[PDB]
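Visitor: Just dropping this structure here.
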Amino acid sequence: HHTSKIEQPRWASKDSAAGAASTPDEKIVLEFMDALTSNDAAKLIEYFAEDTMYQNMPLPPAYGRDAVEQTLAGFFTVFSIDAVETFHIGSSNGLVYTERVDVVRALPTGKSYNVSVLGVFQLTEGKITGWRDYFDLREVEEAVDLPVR
Amino acid sequence: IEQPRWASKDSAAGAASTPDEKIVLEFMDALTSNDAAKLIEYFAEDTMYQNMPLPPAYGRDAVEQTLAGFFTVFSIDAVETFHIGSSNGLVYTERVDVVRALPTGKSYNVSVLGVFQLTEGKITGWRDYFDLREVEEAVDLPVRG
């Protein structure tokens, strides 16, 4: 499957280091973003602590590493993440923030959508203890023609 | 507003540690004024605003118009910021905003993650990410055009 390059939004920072990971935890998160296109829950779960959580905010949260892995595996049964571009990354107080576009493709329909997402990650000892992505679900559902909620 | 299960137990996570973070928290406090003319004072001439499920506003005049339009329909009754952080001139806020739809009188606690760009202490960009359908269904108002 061919995926077109994600363009830079008008508002992308004039500060050229805004997309740069400047700490070990930010570097882990950018590596994790790169890994999302694997569509591989077993590969992804290695980034997570045992005590952890994951939530796409328009949907219910998963608590615990097993539940997070099951949620990811379920997601990749239906969707492919074809590309991720992180425009901005920053961090304070044990939390890392990423402003991104993720290209998501619904396997049942063949249709794709570039999702605007702002995400937050909590890390302890270099492992993810929380990951929440915020975006509008209805826009995704309408674009890929697949109800998710 | 209840504390989310996932919110940091360290109150440093929600406290400003830099001048830009301090400005953003002051701005969050100001939102309950519901006053676009007051709020626009925080914005640079070169700026933008977008509630991500809706069209963006570019330039200070358009931002003020968009804010004014918003406050004719909604009141912001409270803002609680659980987490605030920053790097490279951008501030991030994980919040709940209590919004009330004026036509129906119904309120909803919106989970929002927002980003602010600042230059010389003024807002050059503000984008809030959240699910719009949840808000519309809770307050009985079909916001999106």
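Using Swiss-Prot numbers, chain B covers 5-149, in order.
When the header is checked for method, it gives X-ray crystallography, 1.5 Å.
Note: Cβ is positioned from N, Cα and C throughout, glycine not excepted.
Where Swiss-Prot documents B:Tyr53 to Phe as a mutagenesis experiment, the accompanying text is: 15% of wild-type catalytic efficiency. According to Swiss-Prot, the mutagenesis experiment B:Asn55 to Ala carries the annotation: Almost no activity. Listed in Swiss-Prot as a mutagenesis experiment, B:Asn55 to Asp is described as follows: No activity. Among the mutagenesis experiments that Swiss-Prot reports, B:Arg99 to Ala, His, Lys or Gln is described with the note: Impaired protein folding and no activity. Under its mutagenesis annotations, Swiss-Prot gives B:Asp101 to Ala or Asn the following note: No activity. What Swiss-Prot records for B:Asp101 is active site, proton donor. Here the residue is the original one, while Swiss-Prot reports the published mutagenesis B:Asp132 to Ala or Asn with the comment No activity. Taken from Swiss-Prot, the feature active site, proton acceptor applies to B:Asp132.
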Visitor: Work through the mutagenesis positions one by one (B:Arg99, B:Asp101, B:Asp132) and name whichever has its CA nearest to the CA of B:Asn55 (mutagenesis position).
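Guide: In terms of Cα distance, B:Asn55 (mutagenesis position) lies closest to B:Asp132.
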Visitor: Would you kindly give the Cα-Cα distance separating B:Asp132 (mutagenesis position) and B:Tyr53 (mutagenesis position), rounded to the nearest Å?
Guide: 8
Visitor: Are there any residues in the same chain, six or more apart in sequence, whose C-beta is under 8 angstroms from the C-beta of B:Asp132 (mutagenesis position), and if so which?
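Guide: Set apart from B:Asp132 (mutagenesis position) by at least 6 residues yet with Cβ under 8 Å, we have B:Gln54, B:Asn55, B:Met56, B:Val116, B:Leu117, B:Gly118.
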